[PDB]
Amino acid sequence: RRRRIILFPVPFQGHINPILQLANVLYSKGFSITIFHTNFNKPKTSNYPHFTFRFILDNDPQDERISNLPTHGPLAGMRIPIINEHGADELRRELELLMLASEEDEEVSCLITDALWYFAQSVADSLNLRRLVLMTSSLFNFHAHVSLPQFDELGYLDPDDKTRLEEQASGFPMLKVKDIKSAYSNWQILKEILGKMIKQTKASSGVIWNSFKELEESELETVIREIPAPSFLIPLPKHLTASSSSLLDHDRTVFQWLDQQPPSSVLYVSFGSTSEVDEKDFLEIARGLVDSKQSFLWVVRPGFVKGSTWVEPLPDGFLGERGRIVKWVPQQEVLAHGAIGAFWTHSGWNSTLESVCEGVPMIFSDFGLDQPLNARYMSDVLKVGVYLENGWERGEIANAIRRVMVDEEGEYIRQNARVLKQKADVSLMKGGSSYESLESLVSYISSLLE
Ligand SMILES: C=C1C[C@@]23CC[C@H]4[C@@](C)(CCC[C@@]4(C)C(=O)O)[C@@H]2CC[C@]1(O[C@@H]1O[C@H](CO)[C@@H](O)[C@H](O[C@@H]2O[C@H](CO)[C@@H](O)[C@H](O)[C@H]2O)[C@H]1O[C@@H]1O[C@H](CO)[C@@H](O)[C@H](O)[C@H]1O)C3
Ligand SMILES: O=c1ccn([C@@H]2O[C@H](COP(=O)(O)OP(=O)(O)O)[C@@H](O)[C@H]2O)c(=O)[nH]1
C-alpha cells in the first residue's frame with residue numbers, strides 16, 4: 001500500500017471503538033494503518049492482523065505523573081489532561097522514528113487523533129504532518145462547548161446558582177438550564193480542556209464526526225461556521241460493529257437466551273463503561289425493572305455499584321424468569337437482535353448512535369458530561385426515547401419502560417426510531433450524506449501530499 005494513516009485514540013472504550021471502526025473503513029479504502037496506543041487499556045492486537053500497533057507514552061519505566069494513576073474507576077481519566085500537558089516530546093519522537101524507518105515507496109498521508117488530544121496539533125505541525133480530528137461525541141455537544149463563554153456570562157456554570165433549572169437556556173432553547181449544569185458540573189477541569197480542544201480542532205486539516213447529517217441537521221451550520229477545515233459526517237456503526245475493540249470478554253451466552261424471547265419483548269439495559277451509582281439508586285433501578293413487568297438483559301460492569309465488587313446487594317432469584325444480569329456483551333450485535341424492543345442507556349454517544357443505527361428506541365438516564373445533552377436532543381428533537389431527567393424513582397422507571405415498549409401512546413417513539421434507522425441506511429447509498437462524506441474524506445486524504 002502506497003499511503004499510510006497513523007491513528008491515535010484516547011484509551012477508553014468510547015474512544016477506542018470509533019477510531020478502530022474508522023481505521024477499518026480507511027483500510028477498506030486501501031490505506032495501510034498504524035495505531036499509536038498507550039499500554040493502558042490496550043485492545044487485543046491479535047484481533048487486528050491487518051494493523052500495526054505501536055505502544056507509546058506509558059512504557060516502563062513510567063513517568064512520575066502517570067506511574068500511580070488508578071487503572072479503573074472515573075479517576076483513570078486523569079491520563080487525558082496529563083498526556084496533553086506532557087506527551088508532546090514522546091509523540092514527536094515516535095512519529096519521527098516511524099517516518100525514518102518507512103519504505104521509500106510508502107509515505108504517511110496524515111495523523112488522525114481523538115479531538116481530546118489537542119496537544120497533537122503542534123506536534124504534527126512541527127513535522128509538516130497534517131492532523132485530522134475524530135469527534136467521538138455529537139455535533140450538538142460541540143455547539144454547546146462553543147457556547148460556554150455565553151453560558152458562563154449567564155451564571156449557568158455556577159453550581160451554587162440553583163435558579164431557572166427547568167427553564168429553556170437563554171440563546172440555546174433546545175437545552176434546559178439543568179442540562180448545562182449537569183454537563184459542565186466539572187467546570188474547573190473542563191473549562192481549560194474544552195477551550196484547547198476547540199482551538200486545536202479549528203487549527204486541524206479536517207474533522208471526522210461519528211454522526212450523520214439527518215441525525216443532527218440543526219447543528220451543521222454551527223460546524224461549517226466554526227471549523228474552517230472540511231467536516232465529514234460518517235456513522236461508523238453503519239459500516240461495522242466495534243466488537244473487535246472490546247476491552248472486556250463478551251458474554252455470548254446471551255444470544256441463546258435472546259433466541260427464546262418474542263420479538264421486541266426485551267429491554268436492553270447498560271449504564272456505560274465508567275458509570276457508578278449508590279446502593280440506594282441501584283436497588284431503585286432493580287425495583288423499576290421488576291415493576292415494569294418487561295423481560296430485560298442488564299449489563300452491570302463490576303464497580304457500577306458503590307460498595308460492592310458486582311451486584312452483591314441483589315437477592316438470589318430476584319429479577320425472575322424475565323431478567324438476566326451479565327458483565328459485558330457485544331452491544332451493537334445485541335441491539336440488532338429481533339428480541340430487543342428498547343434500550344435503557346446512560347446516553348453515551350456510541351451507545352446512542354448504535355441504538356439509532358439499529359432502530360431501537362431509548363430510555364435515557366445520564367451521568368453528566370455530554371450525556372444529558374445527548375438525552376435531551378434524542379428525547380425532544382428526534383423523539384426516539386424518554387428522558388428520566390429527575391433521578392431514579394421505581395414508578396417513573398416502570399412508566400418510561402412501558403411507554404416505549406408496550407403503550408399505544410409510545411407507538412410514535414417506536415416508529416420514529418424505525419424511520420431514523422432507515423435515514424441512516426439511505427445516507428450510505430450513492431448520493432447520500434454519509435456516502436458523499438466518506439468519498440470526499442478518501443479524496444481529501446489522498447490529496448494531502450500534493
Ligand atoms: C475530557 C475529560 C477530562 C476528564 C479527566 C478526568 C476527570 C473528569 C472525568 C472529570 C471528573 C474528575 C476526573 C479527575 C475523573 O473523575 O477522572 C474529566 C472530564 C471528562 C473527561 O473525558 C471523559 O473521560 C472518560 C474516562 O475517564 C471517558 O470514558 C469519557 O468518554 C466517553 O466518551 C464518549 C465518546 O465521546 C461519550 O459520549 C461518553 O459520554 C463518555 O463517557 C470522556 O468523556 C468526554 O467528556 C467530555 C466532557 O465535556 C466530552 O466533551 C467528550 O466528548 C467526552 O468524550 C475525563
Ligand atoms: O456490554 C457492553 C457495554 C458497552 N459496550 C460498548 O462500549 C461503548 C460505550 O461507549 P459510550 O460512548 O456509549 O459510553 P462510555 O461507556 O464511553 O461512557 C459502546 O461502543 C458500546 O457498544 C459493549 O460493547 N458492551
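These residue numbers are counts, starting from 1, taken along the chain as shown.
Determined via X-ray crystallography, 1.7 Å.
Here the Cβ of each residue, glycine as well, is placed from N, Cα and C on the backbone.
The feature active site, proton acceptor is assigned by Swiss-Prot to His15. Long-range Cβ neighbours of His15 (mutagenesis position) (same chain, at least 6 residues apart, Cβ-Cβ under 8 Å): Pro9, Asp114, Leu116, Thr136. Reduced to three states, the DSSP call for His15 (mutagenesis position) is helix.
The active site, charge relay feature in Swiss-Prot is assigned to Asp114. If you draw a 10 Å sphere around the CB of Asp114 (active site, charge relay), it holds 23 other CB atoms from the protein chains shown. The secondary structure of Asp114 (active site, charge relay), as reduced to three states from DSSP, is extended strand.
What Swiss-Prot lists as rubusoside binding site is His15, and the listing cites experimental evidence.
Residues annotated as UDP binding site in Swiss-Prot: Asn17, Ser273, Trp328, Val329, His346, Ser347, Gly348, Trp349, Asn350, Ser351, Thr352, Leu353, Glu354. Listed in sequence order, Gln13, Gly14, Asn17, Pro18, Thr136, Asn210, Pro237, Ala242 are the same-chain residues six or more apart from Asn350 (UDP binding site) with CB atoms under 8 A from its CB.
Listed in Swiss-Prot as a mutagenesis experiment, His15 to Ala or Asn (Swiss-Prot position 25) is described as follows: Abolishes catalytic activity.
Under the heading of mutagenesis, Swiss-Prot lists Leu116 to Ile (Swiss-Prot position 126) and annotates it as follows: Reduces catalytic efficiency 780-fold for stevioside.
Around the Cβ of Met135 (mutagenesis position), the same chain contributes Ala115, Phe142, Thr201, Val207, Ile208, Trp209, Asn210, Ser211, each under 8 angstroms and 6 or more positions distant in sequence. Record note (Swiss-Prot), mutagenesis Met135 to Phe (Swiss-Prot position 145): Reduces catalytic efficiency 19-fold for stevioside. The unchanged residue is displayed.
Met135 (mutagenesis position) falls within a strand when secondary structure is assigned with DSSP. The annotation that Swiss-Prot gives for the mutagenesis experiment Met135 to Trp (Swiss-Prot position 145) reads: Reduces catalytic efficiency 780-fold for stevioside.
Annotation of the published mutagenesis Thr136 to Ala (Swiss-Prot position 146) in Swiss-Prot: Reduces catalytic efficiency 78-fold for stevioside; the original residue is retained in the structure shown.
Where Swiss-Prot documents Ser137 to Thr (Swiss-Prot position 147) as a mutagenesis experiment, the accompanying text is: Reduces catalytic efficiency 142-fold for stevioside. Within 10 Å of the Cβ of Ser137 (mutagenesis position) there are 27 other Cβ atoms, across all protein chains.
According to Swiss-Prot, the mutagenesis experiment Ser137 to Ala (Swiss-Prot position 147) carries the annotation: Reduces catalytic efficiency 173-fold for stevioside.
What Swiss-Prot notes for the published mutagenesis of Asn141 to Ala (Swiss-Prot position 151) is this: Reduces catalytic efficiency 16-fold for stevioside. Counting only same-chain residues six or more apart in sequence, the Cβ atoms lying under 8 angstroms from the Cβ of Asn141 (mutagenesis position) belong to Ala183, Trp349, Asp370, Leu373, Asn374. The secondary structure of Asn141 (mutagenesis position), as reduced to three states from DSSP, is helical.
Per Swiss-Prot, mutagenesis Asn141 to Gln (Swiss-Prot position 151) is noted as: Reduces catalytic efficiency 4-fold for stevioside.
Quoted from Swiss-Prot, the note on mutagenesis experiment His145 to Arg (Swiss-Prot position 155) is: Reduces catalytic efficiency 29-fold for stevioside. Using a 10 Å radius centred on the Cβ of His145 (mutagenesis position) and all shown protein chains, the other Cβ atoms total 22.
Cβ-based neighbour count (10 Å, all protein chains) for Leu190 (mutagenesis position) stands at 17. As a published mutagenesis entry, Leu190 to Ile (Swiss-Prot position 200) appears in Swiss-Prot alongside the note: Reduces catalytic efficiency 4-fold for stevioside.
Around the Cβ of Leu194 (mutagenesis position), the same chain contributes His145, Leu148, each under 8 angstroms and 6 or more positions distant in sequence. Among the sequence features in Swiss-Prot, the mutagenesis site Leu194 to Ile (Swiss-Prot position 204) is noted as follows: Reduces catalytic efficiency 2.6-fold for stevioside.
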Among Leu116, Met197, the most crowded of the mutagenesis positions [Cβ within 10 Å]: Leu116
Cβ distance under 8 Å to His346 (UDP binding site), same chain, sequence separation 6 or more: which residues? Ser270, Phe271, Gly272, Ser275, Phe364, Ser365, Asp366, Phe367, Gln371
Students should find that the Cβ of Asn17 (UDP binding site) has, within 10 Å, a number of other Cβ atoms equal to 28
Please give the UDP site's span as the largest CA-CA distance among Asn17, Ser273, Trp328, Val329, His346, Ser347, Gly348, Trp349, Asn350, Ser351, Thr352, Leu353, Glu354, to the nearest whole angstrom. 18
For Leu369 (mutagenesis position), which residues of its chain lie six or more apart in sequence with Cβ-Cβ distance below 8 Å? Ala183, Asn186
Under a criterion of Cβ-Cβ distance under 8 Å and sequence separation of at least 6, what residues of the same chain contact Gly348 (UDP binding site)? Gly14, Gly272, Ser273, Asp370, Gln371, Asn374
Could you check which of the binding-site residues (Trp328, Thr352, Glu354) sits closest to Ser137 (mutagenesis position), going Cα to Cα? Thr352
